[PDB]
Structures are given as structure tokens and as C-alpha cells.
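Novice: Sharing a structure below in C-alpha cells format, with a few things to ask.
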Amino acid sequence: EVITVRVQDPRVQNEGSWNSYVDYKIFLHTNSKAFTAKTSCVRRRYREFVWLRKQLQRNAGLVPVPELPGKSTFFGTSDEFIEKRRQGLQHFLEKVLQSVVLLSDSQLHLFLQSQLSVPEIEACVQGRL
Amino acid sequence: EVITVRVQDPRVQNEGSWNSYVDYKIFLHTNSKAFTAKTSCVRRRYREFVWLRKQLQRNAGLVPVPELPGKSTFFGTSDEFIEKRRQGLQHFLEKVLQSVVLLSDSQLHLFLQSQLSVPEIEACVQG
Ligand SMILES: [Cl-]
Ligand SMILES: [Cl-]
Ligand SMILES: [Cl-]
Ligand code: NA
Ligand code: NA
């Protein structure tokens, strides 16, 4: 029944380049059978969370899905933007995990416990990987 | 101290005339000590929001102030255009007000809690 999630450690990938982006470490510790691993650590970027939230909104129960932190850049500093984003991503996952139809989602499990890309998850869930 | 802002009740002013326009009720309630009124209700039109943002962005320097909804009528109907505008205007104010960055801006206060026109605000703050 314990599922503890943390979002930490923003890092810049491909820094300086056309395709630079920030990603976040996601730690999960759980004794839940929802998950193949008791402990996992993966990195995900904001756009993958956007993909995730939309996938969760296809849930079979039509249950509402917690909000993500937004795209607003209205911050004195980039550090503040990233920290508020990090907090908001962690809060999002905490709340997702409290909803049984969302917690049990097979694509959530692939998001949290693998580093399959979004297209790779999409291929996996069609048996095309 | 929280600031609650709502943009509601779009209405057509001067309906059927050359100078017809839509405006919006801006309702604010706050326990923030800086505001002159705990609850205010003013009406503002889109062009006034455009004026406001320009003033706010000058104050912010290179910090990017929240975007306004645009002019392009990409929604299918006037009703949908106005409702999405209203939502966008509320979102703009929510983001503006939820940060400490612009809360000292004289123009913002007069926009929100007076029914001074834009020229009158400009005159007020210029002396
Ligand atoms: Cl971007
Ligand atoms: Cl497969
Ligand atoms: Cl009228
Ligand atoms: Na084990
Ligand atoms: Na209305």
C-alpha cells in the first residue's frame, strides 16, 4: 500500500544545442503489485508528462486527471521556474498515484518504471515494439 | 495573502453602433493589504488589457509577462471566440497577480480597481 514518488535533480541535456532540454529524475519506492519493480529511477522531460496526462485522460472510468504545472515562463529566474515545475511534477504524480484507476494504468507503469520513449511506449502497447 | 480574480459576464456596449465593443467584468477579492479595495468590480475591454500588458512588460524588463489571448478569430463562432477570450483574460490576470513581480505597478492597480480610462490612468501616473 505504500507508493512514494519523488521528482528531483533537473539536468540539462544536449546543453547549448538546437535540441537542448531539461529532464527530471523520478524515484519510485513501492510494495504495490501495480509495479514490476520495488524501486525504480528514470528520467523524464516535461513534454513526456504532457503525453502522460493526455493518456491518463483516456482512462476507462472517465475520472479527472490531476493538473500539470503549466508552461508559464513568468519568473524572475529560470531556477525558480524549474523548481516550481519540479514541485508541480512531483505533486502531479503524488495525486495520480492516489487515484486507483490512474495508479493502475499500464502506460503510467511504463512511464515511471522504464525509459522507453513515448513512441516506444505507443509501439509496446500495440505489440509493435 | 491570496488574490482571487475572475473575468466574467462579457457584454456588448454601444450595441449596433459604429463604436460597439465587448467588455468584461473583472471581479477581485483579496485580503492583501496593498489593495485599496477588498472587493472590486470593474469593466474592461480587450484593448485595455493590450495597453496594460505593454506597461507591465516595460516594468518586467526581460522577464516575460503572461501572454494575452489573441485577435485571430479561429474559433467557429462569436460565442466561442468571446468565451475563450474571457478564459484567456482571466488566466492572464491569475498569472499576473499570483507572482510578486508586478504587484507594485501603479497602472495595474488603477486598471483593476478604478474605472479611470486608459488616458486617465496615463495622466494620473505621469502627473
Ligand atoms: Cl518550448
Ligand atoms: Cl512489442
Ligand atoms: Cl448597449
Ligand atoms: Na524483489
Ligand atoms: Na455571461
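Chain B residue numbers are taken from Swiss-Prot; in order, the displayed residues are 15-141.
Using N, Cα and C of the backbone, Cβ positions are placed for all residues, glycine too.
Pasting the relevant annotations from Swiss-Prot:
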| type | residues | note |
| --- | --- | --- |
| DOMAIN | B:16-132 | domain 'PX' |
| MUTAGEN | B:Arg59 to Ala | Abolishes lipid-binding |
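For the listed features, I'd like the structural context: burial, neighbours, distances.
Specialist: Mapped onto DSSP helix, strand and coil, the domain 'PX' (B:16-132) counts 44 helix, 28 strand, 45 coil.
Under a cutoff of 8 A between CB atoms, and with a sequence separation of 6+ in the same chain, the neighbours of B:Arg59 (mutagenesis position) are B:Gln27, B:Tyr35, B:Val36, B:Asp37, B:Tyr38.
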